[PDB]
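Below is one structure; the comments refer to it alone.
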2 protein chains.
Amino acid sequence: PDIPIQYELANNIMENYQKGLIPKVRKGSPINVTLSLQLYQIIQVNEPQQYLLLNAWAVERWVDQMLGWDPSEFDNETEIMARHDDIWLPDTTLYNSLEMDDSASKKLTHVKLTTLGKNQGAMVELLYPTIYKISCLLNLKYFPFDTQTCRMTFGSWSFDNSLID
Amino acid sequence: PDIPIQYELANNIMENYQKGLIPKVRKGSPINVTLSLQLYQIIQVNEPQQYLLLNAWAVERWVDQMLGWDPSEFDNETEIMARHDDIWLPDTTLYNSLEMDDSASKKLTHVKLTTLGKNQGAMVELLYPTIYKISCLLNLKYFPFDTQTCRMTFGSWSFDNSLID
Ligand SMILES: *[C@@H]1O[C@H](CO)[C@@H](O[C@@H]2O[C@H](CO)[C@@H](O)[C@H](O)[C@H]2NC(C)=O)[C@H](O)[C@H]1NC(C)=O
Ligand SMILES: *[C@@H]1O[C@H](CO)[C@@H](O[C@@H]2O[C@H](CO)[C@@H](O)[C@H](O)[C@H]2NC(C)=O)[C@H](O)[C@H]1NC(C)=O
Ligand SMILES: *[C@@H]1O[C@H](CO)[C@@H](O)[C@H](O)[C@H]1NC(C)=O
Ligand SMILES: *[C@@H]1O[C@H](CO)[C@@H](O)[C@H](O)[C@H]1NC(C)=O
């Protein structure tokens, strides 16, 4: 009738879904997460406090083995946009971050769900802008002709290699 | 009886509505969003950190194809004032923003709904004040007789041209 097909799609795929648990139907394999980074700006290289302020564009892709639907049933449709609140998100952490509030370093709004099949899951694309307060060591021996290398360690804080890769 | 007609109006249009999904009943056309901007103040042109602090008035108009009602049924009322939490809002993002917390750069409080018909949708007006921390490059070659141009890039972070225009 007047109800959109995406309403039925989201009601169907997010029916028995539990966002508080890792969507790993298969037992013997971790969830592969593909993190991609773009540098947009270097806001501040703060020598006195060993912190660098970066403005990055982070893209995060994995496969959610529970949010899979058949495109033929739901009117040919192969994509749907949901909210980051409604699905399980990997806890990608910047290990050397100097900011503990994730509302000042991340702008998670929406996720994109592309189906691979009913029982095969769906690709989840997570695009969000970040502001990283990075703890980097400065070797100011050749100041002001110095070059500095800044490391960004990314990983899951609570999930090990057997759960999230 | 003693119940207002706007109570019956908001209960009827917001009955099967889902605010987590784009209100696009029609298939082959994006949602047109009309962003209008007013400059109210230039708080700070911070040369050392390449950021300009603006105080703007943003007005956002689109058509919500699901929130349409027949005025004649609901005592011939053509408008209703709702909250931004209750309806779907486009993710209008300032691309070069230096602030990721949207509670320090935006004051979304209410929305205005004007009906175009039962099955034709409703015009949504979103008025809110903003404080923009803008990443702008300064060419201080003619200081202090210098003129600077500051760019403000606006768009959806996750929705492409086929969804939001
Ligand atoms: C996650 O990554 C692993 C790689 O460690 C993938 O395992 C591969 O699976 C294919 C079959 O689909 C095999 O042909 C490859 O040999 C496997 N790789 C290795 C290194 O053994 C896995 O498929 C990926 N996806 C998951 C687990 O959903
Ligand atoms: C959104 O904007 C598009 C313009 O791209 C509108 O499409 C127009 O539709 C009218 C009919 O209502 C046609 O007469 C015009 O020729 C169309 N424009 C173009 C450029 O083809 C569309 O109606 C707008 N509103 C929506 C999609 O709800
Ligand atoms: C898309 O779906 C419609 C109806 O569901 C169908 O008519 C059309 O053939 C589909 N497209 C393809 C390429 O199969
Ligand atoms: C608006 O509705 C009221 C009550 O239903 C009616 O008395 C009035 O005539 C209507 N106005 C117009 C212009 O039809």
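Chain A is numbered as in Swiss-Prot, which gives 22-186 for the residues shown.
Determination method: electron microscopy, 3.0 Å.
Backbone N, Cα and C atoms are what each Cβ position is placed from, and that goes for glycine too.
Listed features, source Swiss-Prot:
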MUTAGEN   A:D112 to N  In cb101; highly resistant to monepantel
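In the shown protein chains, 11 other C-beta atoms lie within 10 A of the C-beta of A:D112 (mutagenesis position).
Taken residue by residue with DSSP, A:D112 (mutagenesis position) is part of neither helix nor strand, so it is coil.
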